[PDB]
Amino acid sequence: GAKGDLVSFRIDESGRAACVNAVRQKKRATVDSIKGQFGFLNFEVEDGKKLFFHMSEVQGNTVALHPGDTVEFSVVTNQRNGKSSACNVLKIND
């Protein structure tokens, strides 16, 4: 079976600037809602555009990230559509 073991060497929540999707633009907010494989954070980018993310950007397991929980993400603006998305979603405790 697959063991989802971790290594105490490199994690994103440690402030990984060396690798990142958005230009040092890791934002932190709370999950507003989650729909199937997609989540939304309480971060309105434009006119009330709720920040969306896919469960693939989620921390490890798709069932490990819950709505109403604090998360860390990276807000990358779609230069094509104008909206943004959360990439590299980490579980945050508060």
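Residue positions begin at 1 at the first shown residue.
The backbone N, Cα and C atoms fix where each Cβ goes, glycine too.
The domain 'CSD 9' annotation in Swiss-Prot covers 26-91 and is backed by sequence analysis.
According to Swiss-Prot, the mutagenesis experiment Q79 to A (Swiss-Prot position 975) carries the following note: Decreased affinity to RNA. Note on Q79 (mutagenesis position): other Cβ atoms within 10 Å of its Cβ, all shown chains, come to 6.
For the mutagenesis result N81 to A (Swiss-Prot position 977), the note given in Swiss-Prot is Decreased affinity to RNA. Its Cβ placed at the centre, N81 (mutagenesis position) has 8 other Cβ atoms within 10 Å. Under the three-state DSSP scheme, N81 (mutagenesis position) falls in the coil class.
Per Swiss-Prot, mutagenesis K83 to A (Swiss-Prot position 979) is noted as: Decreased affinity to RNA.
All chains included, 14 other C-beta atoms sit within 10 angstroms of the C-beta of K83 (mutagenesis position).
Mapped onto DSSP classes, the domain 'CSD 9' (26-91) shows 0 helix, 38 strand, 28 coil.
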